[PDB]
Each structure stands twice: as structure tokens, then as C-alpha cells.
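Below: the structure, in C-alpha cells.
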Amino acid sequence: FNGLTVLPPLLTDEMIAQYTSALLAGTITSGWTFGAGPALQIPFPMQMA
Amino acid sequence: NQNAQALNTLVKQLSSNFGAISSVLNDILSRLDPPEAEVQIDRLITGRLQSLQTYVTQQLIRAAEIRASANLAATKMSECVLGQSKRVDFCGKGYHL
Amino acid sequence: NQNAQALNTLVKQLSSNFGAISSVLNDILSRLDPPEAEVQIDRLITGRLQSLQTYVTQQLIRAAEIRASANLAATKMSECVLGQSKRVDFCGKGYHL
Amino acid sequence: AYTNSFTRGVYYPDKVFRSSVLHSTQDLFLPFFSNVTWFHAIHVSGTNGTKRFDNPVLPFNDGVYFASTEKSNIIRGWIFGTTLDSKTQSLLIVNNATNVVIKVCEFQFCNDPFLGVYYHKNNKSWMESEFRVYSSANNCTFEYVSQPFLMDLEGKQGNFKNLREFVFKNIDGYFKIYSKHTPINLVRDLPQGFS
Amino acid sequence: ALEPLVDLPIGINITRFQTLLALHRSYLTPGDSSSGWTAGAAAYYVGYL
Amino acid sequence: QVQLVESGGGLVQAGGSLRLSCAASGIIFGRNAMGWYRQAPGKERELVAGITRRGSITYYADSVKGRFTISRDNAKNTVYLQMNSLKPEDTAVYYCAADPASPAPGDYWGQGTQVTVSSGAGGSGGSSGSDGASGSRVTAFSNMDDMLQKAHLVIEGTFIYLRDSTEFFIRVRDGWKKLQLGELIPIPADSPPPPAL
Amino acid sequence: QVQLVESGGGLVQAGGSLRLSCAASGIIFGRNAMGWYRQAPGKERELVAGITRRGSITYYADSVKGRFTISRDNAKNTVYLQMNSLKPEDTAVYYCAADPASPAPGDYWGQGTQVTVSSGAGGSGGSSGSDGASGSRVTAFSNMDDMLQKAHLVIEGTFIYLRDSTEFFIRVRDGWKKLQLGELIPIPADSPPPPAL
Amino acid sequence: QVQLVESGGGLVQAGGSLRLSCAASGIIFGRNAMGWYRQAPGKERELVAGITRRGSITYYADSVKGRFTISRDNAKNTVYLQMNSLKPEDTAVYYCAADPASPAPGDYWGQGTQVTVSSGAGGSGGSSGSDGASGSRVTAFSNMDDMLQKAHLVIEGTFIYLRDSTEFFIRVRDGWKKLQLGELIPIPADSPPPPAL
Amino acid sequence: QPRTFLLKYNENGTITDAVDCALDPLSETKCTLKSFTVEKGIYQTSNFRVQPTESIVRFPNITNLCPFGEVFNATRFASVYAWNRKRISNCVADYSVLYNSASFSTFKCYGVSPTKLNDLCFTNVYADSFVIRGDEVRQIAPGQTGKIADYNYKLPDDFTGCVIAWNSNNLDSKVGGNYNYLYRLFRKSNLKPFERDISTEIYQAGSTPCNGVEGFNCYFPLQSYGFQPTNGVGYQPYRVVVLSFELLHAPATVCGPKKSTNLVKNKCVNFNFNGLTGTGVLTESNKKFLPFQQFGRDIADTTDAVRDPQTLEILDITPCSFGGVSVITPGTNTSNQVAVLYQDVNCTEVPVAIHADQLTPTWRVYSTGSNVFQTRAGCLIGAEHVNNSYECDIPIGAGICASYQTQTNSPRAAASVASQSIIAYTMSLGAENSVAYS
Amino acid sequence: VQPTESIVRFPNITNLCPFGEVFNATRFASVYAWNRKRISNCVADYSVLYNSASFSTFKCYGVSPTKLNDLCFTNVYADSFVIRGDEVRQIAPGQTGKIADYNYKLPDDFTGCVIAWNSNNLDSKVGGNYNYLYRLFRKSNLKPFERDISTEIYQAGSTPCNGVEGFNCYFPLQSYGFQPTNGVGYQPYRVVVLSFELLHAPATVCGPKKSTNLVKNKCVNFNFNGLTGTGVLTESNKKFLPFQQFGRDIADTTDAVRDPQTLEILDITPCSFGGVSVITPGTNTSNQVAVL
Amino acid sequence: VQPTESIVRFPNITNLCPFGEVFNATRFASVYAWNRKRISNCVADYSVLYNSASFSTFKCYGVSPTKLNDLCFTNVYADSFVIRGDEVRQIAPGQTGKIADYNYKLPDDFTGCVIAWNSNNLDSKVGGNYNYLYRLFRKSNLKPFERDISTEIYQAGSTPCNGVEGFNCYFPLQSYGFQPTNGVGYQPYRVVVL
């Protein structure tokens, strides 16, 4: 009780996990082109090629 | 967790009398006569401002380092996930897919 | 703003006593004699030094933040204006041209 | 009812030559938007054709804001003291529509004046205290009292329907009166501006 | 861990010591020990702080 | 401030009046007003009544445990404490101290005087007998027995009172000598009012 | 600093000479210089003259228009203070001293003595302030009147120092103890005998 | 500490014994007992011997031997200091004081006593170990012969006690009072009645 | 009323404007900033701290007077270490000389607050009387070469007692009656504080060079210090009483004359039990205790736990609640709004002072908040939750945000989701953008 | 640029300062109803308080002793009264106890010199302190130079009054006497206060120290109305409220004074300054210096 | 690594240092016109000094209390005098006025021990003495423990001297004695400076 407190972040671990989840979903479906413009559908074997 | 420790350090600095006979200021105000009491409290205000000064500078520097780490992390996100890296062994080891 | 506020804050700290009972360095010199003057001076010197130490310390950190940004800007001048960058989200959003 | 202290009632805490500067200070200022209490000369029976009123003896707590308006100088002054029994030290301020008399001794006031009676053929100026408010065995002392003093206020105005604000407080042992003079159009209003 | 036992403003006289052992019994049978042991409460440790 | 000298008191009945006498250092004695402080739980260190510096406005704490008078005369003043309409609750050991002052047991600003608002008891037998207040002079003892029985740690040349005998004596080589009296002037607070010079 | 005994002075016409009398204190007696101070109730203490020991070398200030002379005996030490060629402007209260000193009414040199030059009357003029009519009648006793009247306004037990006889008197518990009379042995400034003591 | 009270000493012969008496402050009195410090112009100040309370066991340095015995009687609560088997090497100025601490060369504890063994080199009043401290209020001198010194400076208003002859004086304006003290009242034996008030 | 004002002086030194700081959180923003300009965002303007609701004092189990009544008449004034120890018990505290103070010469207290001894109950108090002079009173305090400062008891910081000394010329002698109290100077067997061992040992064998070379441990002195009577002005006596206050488990036997007030649970009170005082909220023991550790002070030098003087319960005491004042306010280029986040509290006890005040209305100038929104960073007052979210504007924390978009008050109004009073909400992570793997 | 001399002024009107009331020890009495004189229009001799720094207690507030020779003030008051030693120390931020804080009190915010000395003599009717009586606590903010007659109870204890009747549940009334020396902390002292008043309007009391009147336009140390500083003195360049003529900057320094000889306001502008940046080659060659 | 022992010294001659006159409490007078004995080539007596564990002032600089037994001196002077309470107060440096500096001051730079205690032996000749004089100003800046007789005046003025005279127009020749119980703070005390 010496005025030593901690506030939570704006984006706490659950919302970080939800943004991560979007990033994962894109990485697989769109490759990198969902953080560089609107999401694309590109088949995963072709992306790999 | 080193923040929790930095805070626990500020709690410990309250066991330090800073050359006073006590670290409780309300007690001094009541127990010691102004010639003694004003000095005893000022020693404690000074010492604590110094302690805080050390806490806050460390936190600020730490924040600068965290920011820089956040910028590395933001870079690995851009360079490794939302794009491919042409930076050698930046995204692991070997040739980045 | 911070340049100016830092300089303004520095000037305003002149109003501090830091446990002395006068801030006016000229009146202390001219109106007080050692039994009192030395006491106030020992306290203003240490106090004021902490504030100066803080001013410089704040400027060193402001300088580091700008130097890093400059090194980053200089990097970007070379990688984004000269030729083409291979980094993404370095040289603006979308695909670097 | 009450009116509010509309971001007014600020006095100079110092006398130093400032220019274009902020300071954060703390002293006995009039708190902003506080309740300022109205008093009226409440009529009581036994009028006797004299227009009889009563007036309590008002608490003084940590310094007061005081203000009044004038139309015909019906207010002859004000008195600061304790029980006002002429067996207790008091400050008597005599306007009597002329020059201010500063006098501190054992005084009383009730709600019934004897020689403080509104001018017609009476007074129109009097530079002495009322002598009908002593009850003897006086013992009082002072070194800073001077009767022909503060003619920079006067107990009479050039024009009427103005408001005079005063703040009475004790700071550093000085009995301080700070005031501001401003017009009003009606006694029901007080300034909406900074004083 | 030793926990407080005594805290009386009496004072101290400790330089040398003896332990108060009742290593006498009222019986005249020397064969019968009840406290005749040299390894009973006769034995104790003394350490240093 | 320490060093109060109390007198008066004694065995009184309820009602009537009782006046206390005192003497003290100028920081107390010379005040135009002194009040009542006493010890004895139930009415403990309470100042419940007093009177103005001039005029006759008598005040009291809303406990109504009497309305007492501070006898003062603004013409070479000392204060006498006059109690009026004593109640059974006004039985205590009393100190004669300035109004904001707080004499109390634990360090004893003097030994006080006993006011008993009933018969019997009193300040160690009817309030007439031994028991001093404090010293003044550079050192003092209390009683004859205080000195005589264990004053052998007293170094030659020491100037000492017995303020329970009023004795003025000096430690000399293997004994004491007395000064005694050369002239006697009556006790303080005799008649402070007409020598208004 | 405290205590210096002054006498001499008086009414002269401009010119002539004037001498003071003084039972000269170690404050000034032992100094390399002992000359004059002067003051007036219109103006604070000022340097007048000092001297260099052995020789004809004296100095005097423009605080006076005189040409005052100081001489000393350097064996069986005594100082000769003689004013010469006094002008009306030299009217003042005089004290014996060197140029530097630490005067104060708290560091009193008594009353000093008044010297008037072509006034044709006694008194202390050339005033702006007060020194009243001195008087007597004080809590820290200055008279016998005080010994009797004010003895009653002090605590029982204190040693009272009478600065006009330099005697101690003793107020005691329930009375007084006056100290006995004795011998009047006059004060020299100095005398050869101390090393034989 | 200072202002110790001693009796005894003077000329004794080698062998035998010499018993000294001493009384002192609680600081000295209450400690082990009182032993001896001694010095002579040919002998360094040293702690001679002491005791750890009465018993057969006492201690002494090998720099200065002697099966010295220290004891306290109950008849009079003082300390008796006995030196046994004295030799001429024991001629010294003695101080009778407890073993912890030691008198400073920049201080002087009590009067002391001189002891000389088989000579006569000591026991001369007015010299060291017969010239020292005792009590006072403001100042004290050893004799009238000494007090005279105040008649050789402008100096008055001194509360004087002749600490070494138990006489009472005031140095007053141009004189000294020569004040009467009454009869000697001898110091009695210790008995505990004082907490009976 | 003494309130802080941010005063504005023009060229002439004339006060042309002023802001009353303890008026509204917006004025506190300006007083904090030391400018009449506020820029859009969140500021820390003050803190809320609950003020005391009660001052709890306790009255004794047994009423009597404390027997101090015999030791200032004439008594034993033993040593400086071995004391005329008198037991004080079963009485109404006569510690009241510290409570209203005197002037003293020594006023040094440790482990107890001297000014609150009539609030505080004790189980046993020993009154230790002695008499010492000026040159010895100085030796009470640590440091400075002396004869008693340097041995045994001084007055340590961890001392449970008060040293009371005052100027009185009453009472002399009787200090030298000690001889059953002696401790070593020179020792080879160590020195334990305050020994009563008068021992027996004999040696001439030293440690450092010994016997004619001013050595150590060449002697076996014993010491026990008294007082020297005053033999000239300057050797001024003072009467010293040390009160050793037993804070240890046992029912109270001594407290002040003031009437018992019992324990007030879940309100901010001023407490003072078994030496432990401070401002805090009383509850009852959840913490495990040893019987020897029934009271606590933590590393922060505040009360942790205390055992109750009248009851058999151990109390857990936690210092009174407080939290940051975070004001959500726009620029001064638009009308100002004031929403306040009251850091880390629920929305049922939102008052600035709970059942107390700061001589100002319960909140600050209001006695109610209104527009109370429970957040994950405390409780937000002046703003209500809406179901219309944004990708934040002014962040509050924990996914909670507010926005002010010239909505003619947004963090200073009631919620609507059908009109532009879109105030505070849990932030959305943008919108979903439909895609399917193919 | 370093100051060339200090400026010490004399006023428009130079007469004698009647400090005698307290330096001749005319009367000490009555702490709140003083025997005093006003010092204005004159050359003061602070001889007593210049050539002595001994006495009994000599503590100046705002100034230290032997400085009064440089400073000018608006008015000076020569005040006197008698209190005890335990009370003398209460003028300074002194001690708690029933010795009280209010028996005059002189914080450094208010310039004054308070000198304790003991030569108590000639002060009549000071033994008992009567004809005035004042409170330790009151509702109208107790300050020195106040007198009160109590009719109401002050009830302000940490534990509430009308029940336990603790601390601040009494009627304070005060009026302090003194009695003669007997021992330590039993000793009276006569107190002289010179109150050095620093207000708007020209300074009127100055010392006898050298006349440097109307020396301007160079770097000097000024001693103007008890305020000091360093700078270059020229005529004021700004408008004023007449009540506020002596400056206080952000640095609590004074930039502005009202002139003691003229009716003008004198502004003090700081002394010439600039950084020195030294450029030098190496030691391969001679060391040439060009200085910016 | 900690020490186990100190280095121990002893002079080349066994004679006890003649601290006699000061010890027997004689010839305490003036404050400049000291009774000074030069102490050299002898065995010190300061073990008992530190062990007396007494004195109102025991203010040492440059030498080491409770370690004085091994601490050798090249010259020891014992200066004995009587000064008043108020002068004893003012012995330490940083006093009020430049007039305190020449009243009596023992700087913190000055090596020695100030031994002062409450003894009141010897009262006369603390200003009666003719060998007791000092200077306030000198054009060659006289420093403390120095006395002289001069024909020449340091004259500067705070107001130019002659015709008009300010402060420091004096012939700077001083001595101050005192008379106790004619005021307060004029009580004598004995002081020894080593």
C-alpha cells in the first residue's frame, strides 16, 4: 500500500491470441498477402512450390 | 517479473531510514520537534525521491530495450510471417520458406 | 515541445529549495552569513545537481531514441530511396516499389 | 436560498511584481461555485414604526467573504467580534455615509441602534464610535488602530447600485481586507466574471 | 528453529554453567538406576554461537 | 511547564466554594488566566469552566460540572482559582496550571493538592502535613529522611534545599551547615493588587 | 561586552580640557588602545580615539572635532584619558573604549557620563529616540521596593540578582532568607599583586 | 568523576599499611570499588590495583606490585582503600577512584592525596594531590588568599563558595559579603527509610 | 477554505484568472499540468484515498490509578542500567504526559506512538526511574564518546519503550546503591549486555603487550554507572523515566481514560493496538500465526497483523484503500468532459471517501457519481457502456476504450446505441473478413 | 561579465533613524501591544547589530547579522518585549510542548532580526502578563499580534470531544510572564525585533554604507529594498499594478524594484554572456587558437 | 584482508610529557595570551585522556581518539585559557561575522583536540592581561594565534574614511574579557587546546 500498482495492457493476452489466430489463418490461406492487401485464396501445395 | 522485483525493491527501500531514526513520517511529525522532525523527513523524502529516480530511469531504459525488442519482434512478424526473409539466419537457420 | 518543456522545467526547478528555506542563490550570497548560508547551500547544491543530473540523463535518453531512429532512417534512405528494399513493412504498407 | 461563487473571490496572496506567469498557490481563497449565503433583515413583531428586525451573531470560520450593495447607505457598517456584549474585544467599522473609522475595543451591537439612527437630521457624518454601546470597565489595547483611516474606500459611494466584495482574513498576523468594487444593475445579481 | 520462550527483563549471569541433574536417588540399591546413567539426561550438547 | 507549586485544598463539603493558591514559574504564574487540571479517572485532565480576562463572562464546557471563577486583577496579576458549587465529581488531586496546560501523573508537574468534597482522607491526612512540590534551586530533596538517610553520595560543596522543611543547607566536609534566615518576608500571592508601581 | 564603570565628565565651555573617571574593565583595560567612544540619543555609538602602545602615536576620528589625547603607563598600568579643544559639536555620552568594541544595552557599560560643551546646562540633547527617564521598578529587581513588593510575584525558591548592588537575595519556600552584610573593598582596574597569589 | 572526596595519606613507612578513604559520584562509587591511580614526575601514570568486589581476590599489575586490599564497611557507606607492604618506589600522587576509565591529563579528579613512603617528599598541602576540585555553584577559590584575585580585576556579582574551606561569600559591588553558616551536622549511616513519603 | 489555485498573472502582476484545483477532476488536470490547456487523452490528476471513519480507542479491563504516585516524592534512583523498576498494571494510563506532551529534554520513543498512548492498551508497563545530568542525558542517543553511551543500553531503533526526560531539580542521590549489578570492562570470556556477574578471576596475563606498557586486559575492572550530583550550574539534572511497554500476548491491563470503541470492520479507521497504529481497515485473522508472533510489522514499516487487547482474536489489518484518478477529457477546443476511472475497485464502493469526507462533498463537489460502468481496470464513472464499438480512440486498458467525437458530451453522458452517445465499450479487433481455405 | 561594485543607495529623505527605543533599552513590554518606533526617511546605524554577533541568542531571519549595512528596506520597526529562553527558541521553528508556538513567531518569509540578550532592567509591569490574553487555537486562524477572549470550547481532538474529553477539548488562553535566572532553561531574555519591512513604494531606510546613488548601466550587485541580485540597472520597460512593484520571477529572483530616490521603477537586466567554443589544431604544429 | 594488530611506537626517552601545569589546573588565562608549554621528546599521557571519556567538547581533527597511543607527534603544545560559555559555543568554524573569526575560532583545518568541560577554576585576568591584544584587519591579513602592536591602521571604510567614516575605519585593536552573572552566557569555562 505504497502506491505500487500495475494496470493491465490495452491488448491483453486473450486479444493477442485472437490477433495471432487471424495471422495464422492468413499465413496458411493467403500466404503473406493478407497483411499486404486483401486476403487471397491460394492452395497450400501451390504456395509451397 | 523483474518489474515485480523493481517494485519489491521500492518496498525494501522503506526499511531504509535514509539516516533517520524511522521510515514512518507521521510518527516523526508526532514524536520529534520540528528542528529534528523536518530534517528526518527531508532525509526520507530525498532518499525516496532518489530511489524512485533510480526505479523510474531503469524502467524507462528498460522500456527503450523492450521497445527495441518489440521492433525486432514486429520485424520478425513482417519479415518471417507477413512476407518472406532474405536476411540470413534472421528467421531461424537455413533457407527460409 | 520536449526541448522547450525540458528547458522550461529546468528553469522552474530553480524555484526548489530541496530542504533549504530559500531558493534565491543571490539573496543567500548577499543577505546570509555562513551559520545559515552554508546550510542552505549544502542542500541547494546536492538538490540542484540531482535535477541537472536528471536533465542530462533525460537528454541522453532523448538523444538515444533519436539516434536509433536516425540510424533506422539512414537505413531506410539507403534501402527505400536508393534501389529497392527487400524488406516488407519497412518501406511503407503493401508491396515495396 | 444561496447563489454560487462563479469562479470569483481570488485575492493577491503576495505583493511581488509578477509578469505573465502561473503560480500554484494555496491560501484562504473563496472556493469556486460554493454556496454564498444571503442574509436579509428579517422582520420580527414589536415594529413600533421603526421597522424592527433581528440579526443573529454570524459565525466567522477560517475567514469570510462579505459583500453588500447600497442604495442610500442604509448599512452603517459592520462589526467583528465574538458575543458583542461590550465585555469582549471587537472591531467597529463606522461608515455613517462618510469617512471610515477604524476603532478596536469592547463593543456591542444588537438590532436596535441608539445614535446609529439613519440620517435625516442626524449625523450625515460622525467620526466617532457610538457611545451608547459601552458598558464600561474597559480594558483594551492596540497600536495599529487609527480612526481617520481607509478613506480609499469611504463609507459613501459616488454612485449607487454597486456591489462591494470584501474578504476578511488573518494572515501573518495582519488583519487583511481585500475588496473589489463593481456595478450591478440589480441586487439579486452578483458577478458571473472573475473577481 | 528455536522460537522465543522467555522474554523477561531479569538479567543474565552466564559465564560458566552446571546442569541441575538429580543423579541421586533415595534408594540404597546402587544396581537400580533411575537417573544413575552417565548416558541419560547426563548427556547433553553444548554448542557456541 | 514542570514546576507547579500548589496549595489550598482540604476537606470541604459540596456546594459553597473553595479557593486554591499556587505559585509557578512566569510561564504559568504570570498568566492572566489559569485553570483547573486534576487527575483521577472520570474527570481526567478536564477544564470545564473558566472566566474572561476582563468582564465577567463565565463559560463552561457542555458537561456542566460547575461554573468556576479565575480570580485575576489586571494590576500586578497573579491568579487564584476559585471553584464555586463543588460537586462530588470535583474530588481529585488538583494542579494549578495555565488553561492550555496539561499537568498529569507520569512525570508530575509538582505533587498537586487534594480536594475532597466530603469529610475524611485529605492530602496525606487533612491536607496539612508534609509533601513538597518540586525544586527550584540547583538541587533539592524532599524530607529530612530523604536527605539524612542516604545523602552520602553528595559531594562536598553541593548547594541543596529541603523544600519539605524549607531548609537551606550546604554540603561541607563530613556534614552539612545551615544558612537559615536573615530576614523573613511573607509567602507569595499575598496581596499582588495595590503595589501597582 | 557586559560591565564598565564610568564617572567624570560635566559641563565645560569649548576649549579647555576634560577628563573622565573609570574603573576600567578588562574589556578595554588590557587592549592595545583605550580611548573614547561617544553617543548621543540621536545617534548610535561611534569610535572617537585609540592609541598605539608606547610612543606619541594617537589617532582620533572626525566623529569629534577635538584633539583628544591618550597616554598610558606600561608598568603599573593605567590609562590617561584627557579631552582637549572640545567644540560644541562634541556634546555626547562618553564611554571608555578602543575604536572597535561590541557595545549593546545587553552588553551595557552602565549609563556612561554626559559631557556638554558650551550648552550652559546639563541634560542629554541632540536626540531623535528615547532613553526615557530610566527609572527603576523591574521584575529582575533594581530596588528594595522590588525586594518587598515583587517578591510576591515570583515562584517560591529563586536567587534574585540585584544589578544595582550586585547582591544575591533568596526567596524560599514559605518565606525569605536574606544574606548577611559585610565589607566594602573598592574595585581597582588592576594592581601588581596577582602573580604572588 | 571530578570533585572526588578523599581523606588520608601523608608520610608512612615502608611495610605496614596505609588506609585511605574516598567518596565519589555514582559513576565512580557504584563501580567495582575504588582502586588507585598514581603518578610522580619519575613515574608514568598507571592503574595500580583493583578489585572485583570484596573477596580474598584482588589484582595488581606486575609494573607495580603489592597485595593491596580494597573493602567497604557497612558502618559508613564510603570506600576504604588499603595499600599493604609499601616501598619508597610507592611515593606518588594518588587518586582514589574506580578502575574503569582514568583521569585525563587535561582534567583533574577531586583533590587527590599525596602518599610518600619513608621519606617526606609528599604530604605538602597546596601542591598537586592536595590542590584540586570540589563543589561549587558559580565559582570557588581555595582560600581568601586566592579569592583576592577578584580585587585585581573589575569584576563583581559572583556567587562564591570556598570549596576547600567550606566558606560562603558573595562578591558584591566594591566588596565581598562574609556570610555566616551554622553548625556542622555529621553524615549518618545508611539506612533505607526514604521511599516512605 | 484552503484550496490550491492555479493563479494567472498578467504583465502588471494582476490576477486575471485562476483555476480552483479541488473543484472537479478537469481543474485537477489543469493544476497537474500547470497550464489552462488540456490536450485530448487521459491524465493522472490526483489519487483517491479513503479518509478515517472512526478513531478507535480502548478503555481498561481494570480501572485504578497507575502507581507513579510514590516515585516523584522520594525513591530509589538506581544506576543508569539497573533501574528503580516499578510495575504498572491494572490502571488507567498515566502516560498522559506524553499524550499532551510537556516540553521535555528527551522525547524519544520507539515501538509505540507517544501521542496515542491513551488509545493504546498495554499488558504490562514497567516504569524505570533514574536521575542523570546534561552530560549523561546526551548519552541516551547513539554515538558520542561517553561512559554509558558506549555500553549496554542506549536507546536502539527496535526498543519497545519511550525515554522521557525533563528539567527538574527535584530529587538527588540514591543511585550508588547498586553493587549487585556489575559487568566487565576487560574480558576474555566476552561481554554479554547488562551482566549481573560480579565474578572472581585473577590474572596479570594480558593479550596486547601488558605490564608497564599501558596494555589491555591487564586488569579485571568491573563497572556500573550512576549519576554525579550537580556541583555547579552546567551539571544540570534531568529526571528520566523509561517506560518499557509490553506489547506481548496477554490481556490488556492498562489503557487510557477514553471510552472503549469496539472494532469497525471493512471501514477505514485509525487503529492503535499493541504498539501497532496507522490508518487502515480492520478484519479478523485469516493469516497463520505463532503464539509468539501475534503481531506484525512488514518490511514497509506498516502494520501487518496485531492481536486485539480485549478480545482473544488476532486481527489482520490492511492499510486503507486508494487508487489513481484517471480522467478522460478532450481538448479545450471543444467542451470538456470528465469521466473518471477509479483504479482497481468494484462499482459498489466507488466513493472518494467511504463513510468520510475531505471537508468537501463525498465525491469532490458531487455526492453521487452517476454513469457508472464496471471495467477490468476499476470502475469508470461518468461513462456508460454502449454496444457500438470502435477500434479504440482513447484507451483505458484491458480491451476497454472510450471515444469522444463531438457527441455533445461522450464520457460525460448516459449511453445510447440508437444515437450518437457512443461512449465506452470493449474494443473490437476490427471486423471479420471472410475467407475459406480452398 | 562579473559585477563591477555593489550599489548601495540612500533615500530621498535622509534624517536620523530613531532606533533608541530598543538600543538604549527604553522599555521592553507587551508582545502583541509593543513599545516601538517606526523607522522611515533615514540613515540607519545598525552599529549594535553590526559590531556584535555575540549576545545570548542572535538569529536573524531573512538576513544574517552584519549585512544590514548593505540592505535598504521600506520601513523598519524597532520592537521590544521580554520572554523566557524556552520561548525564545519558539520564534524559530522551535519545539512542541505547552511552551507554545505563539508568543510572537517570526518565519524567514518575514525579514527581521531577533536578538536575545539579558540585562533585564527598567521594564515595569512586565512581571505578570495581563491587559491582554490570547488563544493557542481559534476559529479565525491564530496568528501573532492577536488577542482573544474565550467564550467557546475548542473541540478538535483525534478522538471526538463531549465524551472522552481528550486533546483539544479545552479553552486555551495565554499571556506569558518571565522571572529571573536561577538555573538552565529558567533564564529570561529581553528580545529586540527589528522588523524589516519589504513592500511596494520606495525604500526609505538605508545604511550609512557608501553612496553609489544613480550609478547605472553596468554590471553591479544591487541592494534594493532588502532584495539583492546581479545585473545591469536601467529604467523599467513594463506596466504595473501599483501594489506590486518589487519582482519575483519563476526563479524567485527580483527583476524589478521601486527606486529609493526617484519615483521610478528600476528594472535589472542580467549581465552579458555567451559560450566560448575553442578551436585548436593538434600538437603536430603550434597551437593556434580561434575562439567563437 | 583485515588487520590483526596495529603498529606500536614508543619514544626514545622514558620521560613523562610535562603536561603538569595544565593538569594541576593552573595558569588558565586570556584567550590568546596563553600559558603554552612545548611538549617534545617524551612519553605521551593520552591513553587516559581518551579513557576519561568526558568533556563538553572533545573535538579532534588530524589525530585519532582511542587510537592516540600509537599516534606520534612532532610538537605538542598545550595551551590553557578561560573563555565564557558563549565563546566556547563559537570555537567551531563558520561563525557570524568576520568579527567572530578574530574573537576565537579553531578551524576544522587546524590539527589538534579541543578539550572543554564544565570546570570553573580561575576567573580573573581574562581581559585584565596586557599581553592580550589582537587585530581585526591587517593589510597582510593577520590570521588567528597571532598578536602584534602596530603604528599603521587598516583603513578602507564601507564608506570612504575621513570627513565621512563608515565601518572598517577603525584602528582594529581588540581584546574582550567578561564578567559572569552580569548577564547570561558569560559563565567561565576552562578550555585546553592540544
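By the numbers in Swiss-Prot, the shown part of chain B spans 953-1049.
Header lists the method as electron microscopy, 4.2 Å.
In case you wondered, yes, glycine gets a Cβ from its N, Cα and C as well.
In Swiss-Prot this protein carries:
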| type | residues | note |
| --- | --- | --- |
| VARIANT | B:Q954 to H | In strain: Omicron/BA.1, Omicron/BA.2, Omicron/BA.2.12.1, Omicron/BA.2.75, Omicron/BA.4, Omicron/BA.5, Omicron/BQ.1.1, Omicron/XBB.1.5, Omicron/EG.5.1 |
| VARIANT | B:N969 to K | In strain: Omicron/BA.1, Omicron/BA.2, Omicron/BA.2.12.1, Omicron/BA.2.75, Omicron/BA.4, Omicron/BA.5, Omicron/BQ.1.1, Omicron/XBB.1.5, Omicron/EG.5.1 |
| VARIANT | B:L981 to F | In strain: Omicron/BA.1 |
| VARIANT | B:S982 to A | In strain: Alpha/B.1.1.7 |
| VARIANT | B:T1027 to I | In strain: Gamma/P.1 |
Cα-Cα distance linking B:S982 (variant position) and B:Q954 (variant position), given in Å to the nearest integer
37
Cα-Cα, whole number of Å: B:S982 (variant position) versus B:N969 (variant position)?
17
Measure from each Cβ of the variant positions B:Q954, B:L981, B:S982, B:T1027 to the Cβ atoms of chain I, and list in sequence order the residues where some distance is under 8 Å, or 'none'.
B:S982
Counting across all protein chains, other CB atoms within 10 angstroms of the CB of B:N969 (variant position) number 16
Surrounding CB atoms that lie within 10 Å of the CB of B:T1027 (variant position), all protein chains
16
Near the Cβ of B:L981 (variant position), how many other Cβ atoms are there if near means within 10 Å?
14
Count the Cβ atoms, other than its own, that fall within 10 Å of the Cβ of B:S982 (variant position), considering every protein chain shown.
17
Write down the Cα-Cα distance for B:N969 (variant position) and B:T1027 (variant position), rounded and given in Å.
47
C-alpha spacing of B:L981 (variant position) relative to B:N969 (variant position), in angstrom:
15
Including all protein chains displayed, how many Cβ atoms other than that of B:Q954 (variant position) lie within 10 Å of its Cβ?
10
